[PDB]
Amino acid sequence: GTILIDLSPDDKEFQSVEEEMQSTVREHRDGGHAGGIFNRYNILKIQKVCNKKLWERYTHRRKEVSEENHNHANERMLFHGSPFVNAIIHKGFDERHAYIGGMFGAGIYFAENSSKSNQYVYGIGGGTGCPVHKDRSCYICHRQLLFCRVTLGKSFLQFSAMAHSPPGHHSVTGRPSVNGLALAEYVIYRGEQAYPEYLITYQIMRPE
Ligand SMILES: COc1cccc2c(=O)[nH]c(-c3ccc(Cl)cc3)cc12
Ligand SMILES: [Zn+2]
């Protein structure tokens, strides 16, 4: 039941999603090993993901969380990078999209930094890179990220350098505690707590 609607670049919605993508790029502590070397992206396409069943699944769970947290869903817009983008947009998030080995346990991981999610497009640690050239820093091959609506509810704060949420909590927040430029990362343990709202097609750009 999924349909994808192209946004025109003249559309304010295209422009505000592109700006969130571009403005949350940072340098990474691997020097670009996992995700490539770049300071900005070439945005090729932005599509709205429309699936009524998956949306109602999201809003149902959002209401449950909100009612457990003084009518506050604590909803964010966050990036997700994955080799399974194309299954996610058709079937929704579930246990098969969890990062089993993540530092906050087996859950589904999201980032404020678009460049963090970019490290996972070709797999954990960037895998072996693009399928065509085996290059984690490929400037040619098209990449895709999701920009997702995520319900955090009461989030457990972890200060730092499928499983269950900590008791009394609906998510985990990974707060950066060394790299002063890093933005937060978040983990949910229920696939229903996220909706893949935008599919973004891009390339990383080689710095001049
Ligand atoms: C530190 O983890 C993360 C931190 C921040 C963001 C992400 C992210 O966007 N995706 C992923 C990810 C996706 C698919 C698999 Cl199979 C594994 C991991 C991780 C991840
Ligand atoms: Zn390539």
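Residue numbering for chain A follows Swiss-Prot, covering 952-1112, 1115-1161 in order.
How was it done? The header gives X-ray crystallography, 2.0 Å.
Here the Cβ of each residue, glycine as well, is placed from N, Cα and C on the backbone.
Noted in Swiss-Prot for the protein shown:
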- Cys1081, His1084, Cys1089, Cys1092: Zn(2+) binding site (BINDING)
- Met1054 to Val: Loss of activity (MUTAGEN)
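Cβ environment of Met1054 (mutagenesis position): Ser1111, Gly1127 lie under 8 Å away, each six or more residues apart in the same chain. Around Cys1089 (Zn(2+) binding site), the same-chain residues at least 6 positions away in sequence with a Cβ under 8 Å from its Cβ are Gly987, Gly1080, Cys1081, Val1083, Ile1157. Of all the binding-site residues listed (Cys1081, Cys1092), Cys1092 has the fewest other CB atoms within 10 A of its CB.
Between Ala1112 and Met1115, the deposited coordinates omit 2 residues, leaving a Cα-to-Cα distance of 23 Å across the break. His1084 (Zn(2+) binding site) counts 12 other C-beta atoms within 10 Å of its own C-beta, drawing on all protein chains shown.
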